[PDB]
Amino acid sequence: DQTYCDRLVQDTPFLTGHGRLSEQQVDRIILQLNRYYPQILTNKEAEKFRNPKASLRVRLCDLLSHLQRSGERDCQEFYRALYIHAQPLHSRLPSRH
């Protein structure tokens, strides 16, 4: 009976571990969430989460917190984007097993 946002809360510590996602993967995930329908992130949000000056882990933490707070649609789309751009990691998520 887990919702997509339940899954995301469950998966967040795993997803944010160093090495798990690369900058290229996180950047493409952000683009995926901004460039299509539904538009999960605004352009300004997308720029903030891609900002090369902040550590990837901090940006990723902040993105996942943002999606958790934004509801089921946003959490679901994150999982679709993760499948597209980081499939091996997507297959290993705690919430799958």
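Here chain A follows Swiss-Prot for its numbers: 3-99, in order, are the residues you see.
Header entry for method reads X-ray crystallography, 1.6 Å.
A Cβ is built for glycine as well, from the same backbone N, Cα and C atoms used for every other residue.
For 8-99, the entry in Swiss-Prot reads domain 'CARD'. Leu17 to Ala appears in Swiss-Prot as a published mutagenesis result, with the remark: Abolishes the NF-kappa-B inhibitory activity. As a published mutagenesis entry, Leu65 to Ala appears in Swiss-Prot alongside the note: Abolishes the NF-kappa-B inhibitory activity.
A straight line from the CA of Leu65 (mutagenesis position) to the CA of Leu17 (mutagenesis position) spans 11 Å.
Look at the domain 'CARD' (8-99): DSSP puts its residues at 69 helix, 0 strand, 23 coil.
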